[PDB]
Amino acid sequence: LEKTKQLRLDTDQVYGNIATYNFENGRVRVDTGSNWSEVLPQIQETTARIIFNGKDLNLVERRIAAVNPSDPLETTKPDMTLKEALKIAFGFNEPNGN
Amino acid sequence: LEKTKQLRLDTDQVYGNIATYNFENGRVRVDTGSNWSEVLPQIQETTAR
Amino acid sequence: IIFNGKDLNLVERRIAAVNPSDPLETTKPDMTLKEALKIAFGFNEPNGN
Amino acid sequence: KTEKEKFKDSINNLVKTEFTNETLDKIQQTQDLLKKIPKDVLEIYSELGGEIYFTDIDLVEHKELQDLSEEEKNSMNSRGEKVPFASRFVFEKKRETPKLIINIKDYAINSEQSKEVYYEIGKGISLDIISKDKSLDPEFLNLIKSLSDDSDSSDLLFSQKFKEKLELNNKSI
Amino acid sequence: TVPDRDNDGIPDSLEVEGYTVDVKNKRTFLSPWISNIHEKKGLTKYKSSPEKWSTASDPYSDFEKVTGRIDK
Amino acid sequence: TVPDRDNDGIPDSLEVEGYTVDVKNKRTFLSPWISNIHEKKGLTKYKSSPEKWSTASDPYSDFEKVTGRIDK
Amino acid sequence: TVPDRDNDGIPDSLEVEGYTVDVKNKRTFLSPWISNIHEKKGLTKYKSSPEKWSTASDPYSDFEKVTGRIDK
Ligand SMILES: [Ca+2]
Ligand SMILES: [Ca+2]
Ligand SMILES: [Ca+2]
Ligand SMILES: [Ca+2]
Ligand SMILES: [Ca+2]
Ligand SMILES: [Ca+2]
């Protein structure tokens, strides 16, 4: 380590909780039994991913719920087109039909 | 160990929990009370491999 | 809103104002900068000033 | 409280407290097949001369089916395939008095055979409800007009030979 | 009553065919998409899944996201 | 309702004089032992104790053992 | 009502003689197997056991598997 000066630091995983709305008193309470690792492997299998770098040349990653034709619960979501997926995730528009 | 350099790594068993569908709000919640060592012997006695 | 008219101490308050992009937040009443100073810092008008 | 009584309804159908026979089971299982069609239907059929029997003799050597024509043995079942007569178990002989002969079976455990009885019951009471003055009811004919366009009801209710005759005329009014 | 299978607080005849959220005096309403009214107000037509409590499979419902009853 | 002292789901008429378990199409059935009918099918005749929830005093009931609803 | 010996949400007479799951407009509907409607769309004919809550003894129901309400 004193010769080559090579030492990096990886990130294998991240633990952390989810805070959900309380309809009783309108508050937001962290549920310490639910972590984000039960949710991210369900977002990553039922959504499409689009990476775009038109804001200050930095990569912004967004996920959009699209339809899987081999899962009967997933064929209930509405149809997602590539134009509409850009218009709601990043903020495109069409001021002159383009 | 310096001479023969023979060292290996057995895997005797594996702990780990199960995640079930919650019919109320559709979420999937890991139950930390039950593991796969209750389930896996039930599969190896009823199924053909 | 920060304010230091009391012997140069940065007294800090926070007054609930309306976000126009969130349908729960638009239910909060209309807040003006004259009223916001009058209720959080003890400003007053005794004869219109 | 209710947990030990949530267990007793999971074993409501396993434990038979008195069993005592094998053919008395099929008698009590054929009757409650037949008393879940409503009461108004069962007098419609007897009005036309309807004699409904339960037999244990299979319908090859039954005395009221030893003599019939070579096409009366061949009518299509609930599917549409005309079946060999030695393997049928429900028949209606209707030449001057409609007689519905039902071979008894375990009819609550079985649900394919429980539907080939209700199809034959409604076969007999069809010609009453289908027509008013020996002419087709426009209460019903407007339904066949509405069900012929949907691509699911057309191959659910209608036959395959009916699918090549209705749209061949392409408006068979 | 109205059929709501996914239990999220919005009827299934509204999720399939379109809905929106708009306040009138100081109260939140959730009306079906009337084309001749809601377009000129600058509103947004939503559609979502009538049998999922959360269409994106993330822990905020289709009712909490569109109403602001969410982690801010 | 038919008596069951030990709460093991099987009545005290059957546990003393005999019972047997057989599937009919794909559903199990618990029935009293009738000699001429059941013997030619090669079934086994069981007798147990109507006072004990488990006759061998091991943590599996007499109903769980003969049916198969047990640890495999 | 309908009989259900295992309480998985699917009746006994469907687990034995075939069933399939079909979406109609945007809603899933479990239905018995009809060879004229369901062969046309390429759907699968499922069969399972009417007295196990899970047929292969894994911790997922027969109804959770074929519908899609399952860990993805
Ligand atoms: Ca809903
Ligand atoms: Ca929804
Ligand atoms: Ca007992
Ligand atoms: Ca006992
Ligand atoms: Ca079942
Ligand atoms: Ca089952």
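So for chain F, numbering is Swiss-Prot's, and the shown residues are 203-274, in order.
Quick check of the header: electron microscopy, 3.4 Å.
Placement of Cβ uses the backbone N, Cα and C atoms for every residue, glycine included.
Per Swiss-Prot, the features are:
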- F:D206, F:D208, F:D210, F:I212, F:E217: Ca(2+) 1 binding site (BINDING)
- F:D208, F:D210, F:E217, F:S251, F:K254, F:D264: Ca(2+) 2 binding site (BINDING)
- F:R207 to A: Abolished interaction with LF (MUTAGEN)
- F:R229 to S: Abolished interaction with LF (MUTAGEN)
- F:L232 to A: Loss of ability to bind to LF and completely non-toxic (MUTAGEN)
- F:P234 to A: Loss of ability to bind to LF and completely non-toxic (MUTAGEN)
- F:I236 to S: Abolished interaction with LF (MUTAGEN)
- F:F265 to S: Impaired translocation of LF (MUTAGEN)
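Here the features listed in Swiss-Prot are placed on the structure.
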residue: F:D206; record: Ca(2+) 1 binding site; DSSP (3 states): coil
residue: F:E217; record: Ca(2+) 1 binding site; DSSP (3 states): helix
residue: F:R229; record: mutagenesis position; DSSP (3 states): coil
residue: F:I236; record: mutagenesis position; DSSP (3 states): coil
residue: F:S251; record: Ca(2+) 2 binding site; DSSP (3 states): coil
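In this structure, the CA atom of F:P234 (mutagenesis position) is 9 Å away from the CA atom of F:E217 (Ca(2+) 1 binding site). Apart from the site residues F:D206, F:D208, F:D210, F:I212, F:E217, the chain places the Cβ of F:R207, F:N209, F:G211, F:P213, F:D214, F:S250, F:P252, F:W255, F:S263, F:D264, F:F265 no farther than 8 Å from the centroid of the site's Cβ atoms, the recorded Ca(2+) 1 location. Non-local contacts of F:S251 (Ca(2+) 2 binding site) by the CB criterion (under 8 A, 6+ apart in sequence, same chain) comprise F:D208, F:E217, F:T257, F:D264. Apart from the site residues F:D208, F:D210, F:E217, F:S251, F:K254, F:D264, the chain places the Cβ of F:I212, F:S250, F:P252, F:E253, F:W255, F:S256, F:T257, F:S263 no farther than 8 Å from the centroid of the site's Cβ atoms, the recorded Ca(2+) 2 location. For F:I212 (Ca(2+) 1 binding site), the spatially nearest entry among the recorded positions F:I236, F:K254, F:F265 is F:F265, judged by CA separation. Among the recorded positions F:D210, F:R229, F:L232, F:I236, F:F265, the ones whose Cα sits within 10 Å of the Cα of F:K254 (Ca(2+) 2 binding site) are F:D210. In sequence order there is nothing to list, since none of the recorded positions F:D206, F:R207, F:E217, F:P234, F:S251 has a CB under 8 Å from a CB of chain G.
Note: none of the binding-site residues F:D210, F:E217, F:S251, F:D264 has a C-beta at a distance under 8 Å from a chain D C-beta.
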